[PDB]
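A.B. asks: Sharing a structure, written as structure tokens. Questions coming.
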Amino acid sequence: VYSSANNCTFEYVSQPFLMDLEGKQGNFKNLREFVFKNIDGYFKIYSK
Amino acid sequence: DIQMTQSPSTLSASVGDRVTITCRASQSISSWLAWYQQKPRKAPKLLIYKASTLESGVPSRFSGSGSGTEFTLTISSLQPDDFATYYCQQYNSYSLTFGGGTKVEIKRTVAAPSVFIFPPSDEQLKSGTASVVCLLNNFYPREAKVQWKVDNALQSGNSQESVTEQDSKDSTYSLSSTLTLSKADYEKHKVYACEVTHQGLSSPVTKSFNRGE
Amino acid sequence: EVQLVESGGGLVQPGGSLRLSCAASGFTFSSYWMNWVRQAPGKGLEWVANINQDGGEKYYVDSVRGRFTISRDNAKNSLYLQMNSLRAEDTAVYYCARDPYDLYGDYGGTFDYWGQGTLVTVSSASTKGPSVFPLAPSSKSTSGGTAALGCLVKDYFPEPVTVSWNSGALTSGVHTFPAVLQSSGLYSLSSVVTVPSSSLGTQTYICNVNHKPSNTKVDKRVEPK
């Protein structure tokens, strides 16, 4: 993703859950919906 | 998931006529539907893909159209080869699903069945059981009714029937009915009769025999 | 000739496992998804499992998920389906078919090529050869009319059974009915043929029964009383 990082204003870390590492193709099991919008400096994220 | 429901489940048409089988998905599959033709005991062959594209080598008589959730496979000029069960399938989403299947049959003139009755062989009796067989030969349409009577008593739960596939040449159907009984039970009664009712028959045909004679 | 030959069908007890295999030829095997579809007779066609071209991605119907594993050996040009914890319900004819690419999505073509099928039967019953009894001609009519005769092939397991008349000499008017599963769990069927009454006595009628699983062969002469 990235070579190096410059100054950082903010940093966040989250839960330990694991993700699907393998390449599989068939019925989509799950749906993840996201909305990304930045209003007034705020990066708002919504999901389901 | 999605369920595909075909209609009609069965149909009979004459040669040269136009047949239209429809398939209805529970929800929008889009273009993701294909059709397959299957003959008895043989593996299915792919007729159409993407709802209307003819697979290579498939006869032009077959065509498929669709819009929305409803799709139709039409056969412009029915041929005798066409006898089979046709299935729709939707590849749109997993799991893949097939419709119930529509059996197509060649409509021909009505034909009455010849009826024969066979008593149990002596060899068979040596076992425990006695098998009485009643053959219905070369009739159309397929619907045929068989009742079994032992000394004019109706029988239930002791019979099994089988029907052949439509005949290649005749386009007729044949049916066998077997009544099974214990040797002891069989010896008990004198008259074994097979009664048959069919569209072809003006009156009922009953074939019978006497046990000792 | 694009071809797919399935092998490995048979009789299996509940809890057992089998592995069917499908050998493919006529195309670049490595480049295509392969699927296994089954047709269980009373029921219809059902899609069992699919594998991506790479062989990694594998999908299954819910009923089979722990039980069945689909795999393939490209160098071998073979596809396999190993089954476990077989249930009576899994009895069906399994066909290996070459599938389309899912990526095509709204334009999916469906399964282009299909194999003949391998029949797997799950039942507690053991293999058993058939009893063959004659169905002697009985008619209450004048002779010269047609007569019907045949053989009763009873109590054999598993399917299939082969029935011929006069060693293939007599085709016309022959009806060998599909077998029915009897209450016993054994299979029974009858083969009949219609012939002229005149032919009785003059013509020999031999019913040839061959049941490969039991490895038994029978030739029964049917004669009038």
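Residue numbering for chain A follows Swiss-Prot; the residues present correspond to positions 159-206, in that order.
Backbone N, Cα and C define each Cβ position, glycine as well.
Take a look at what Swiss-Prot says about it:
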type    : residues    : note
MUTAGEN : A:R190 to K : Partial loss of biliverdin affinity
VARIANT : A:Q183 to E : In strain: Omicron/XBB.1.5, Omicron/EG.5.1
VARIANT : A:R190 to S : In strain: Gamma/P.1
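Locate each feature and note its surroundings.
C.D. replies: Around the Cβ of A:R190 (mutagenesis position), a 10 Å sphere holds 6 further Cβ atoms from the protein chains shown.
Under DSSP, A:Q183 (variant position) is assigned to coil, being neither helix nor strand in the three-state scheme. With a 10 A radius on its CB, A:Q183 (variant position) counts 19 other CB atoms from all the protein chains.
Look at A:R190 (mutagenesis position): DSSP puts it in coil.
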A.B. asks: Whole-number answer please: how many Å between the C-alpha atoms of A:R190 (mutagenesis position) and A:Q183 (variant position)?
C.D. replies: 17
